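Student: If you scroll down you'll find the structure; I have some questions about it.
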Amino acid sequence: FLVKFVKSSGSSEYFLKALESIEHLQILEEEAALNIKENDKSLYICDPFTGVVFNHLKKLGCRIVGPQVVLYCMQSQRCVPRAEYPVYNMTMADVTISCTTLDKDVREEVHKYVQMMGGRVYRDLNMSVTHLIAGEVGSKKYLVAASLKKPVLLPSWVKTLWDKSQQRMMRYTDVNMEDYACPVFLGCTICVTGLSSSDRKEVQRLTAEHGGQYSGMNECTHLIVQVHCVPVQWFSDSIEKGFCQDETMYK
Amino acid sequence: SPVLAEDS
């Protein structure tokens, strides 16, 4: 396929750096790109992904990609993603995400940024998913990803990978997963009964430390006993294994 | 199947 670089205003330095790396490639001035009126099924390099030019080509249905994608794939045509949406860079190439327990609109934002960073997205948790994005613990997707020890990260991981990769070229491992891991008890309100005052204080502390809420029936999500009624072994195993445990396995 | 957990 042909490659048409679209010179535009507001572009980053990576656009220029992509021109210094190239005959079947055309270099279009902004005006020549504004006079396009159809979709020639060629690859268009655009930078930025804002402005009347980019939205024009996008409206026509053109295959659009950022210069970071060029610096990533270089002369490999097969390396270029093959999708109906513009890909800005390849920060998330090889990442396949699914989401769980998120607001639908946030979910679709996540999907958007992942796809724009060269990643894949599925709505179910299939065997291709490499990362689970979660807004809180406890879901079927969550427990499954835990049992397989797949990373379960917060949405911010995607956001921080977008915002940062706007300026520089990077990959998804260039951020520490641990700093964006879903806390073991995020979304949980932990309540206790029949525990020594000391153990009680321990549950309080560890709950707050692992992203949960402590409250000393409508407010509780879990009830530690000597709503989910679980033994303390559920709490300690959740902390020890690094994931909220399946409560039905601790009844 | 390839689906381990379905969409919510």
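Residue numbering for chain B follows Swiss-Prot, covering 380-387 in order.
Cβ atoms here come from the backbone N, Cα and C positions, even for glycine.
Per Swiss-Prot, the features are:
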MUTAGEN   B:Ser380 to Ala  Complete loss of phosphorylation and no loss of interaction with the 9-1-1 complex; when associated with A-272; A-277; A-328; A-341; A-375 and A-387
MUTAGEN   B:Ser387 to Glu  Mimics phosphorylation, leading to weak but significant interaction with TOPBP1; when associated with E-341
MUTAGEN   B:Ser387 to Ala  Complete loss of phosphorylation and no loss of interaction with the 9-1-1 complex; when associated with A-272; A-277; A-328; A-341; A-375 and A-380. Abolished phosphorylation by CK2, preventing interaction with TOPBP1; when associated with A-341
Student: According to DSSP, which kind of secondary structure is B:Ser387 (mutagenesis position) found in, if we only use helix, strand and coil?
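Tutor: DSSP assigns B:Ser387 (mutagenesis position) to coil.
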Student: Just counting, how many other CB atoms are there within 10 A of the CB of B:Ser387 (mutagenesis position)?
Tutor: 14
Student: Test of understanding: give the count of other CB atoms lying within 10 angstroms of the CB of B:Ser380 (mutagenesis position).
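Tutor: So the Cβ neighbour count for B:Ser380 (mutagenesis position) comes to 7.
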Student: Which whole-number value in Å describes the distance between the Cα atoms of B:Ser380 (mutagenesis position) and B:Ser387 (mutagenesis position)?
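Tutor: Here the two Cα atoms are 18 Å apart.
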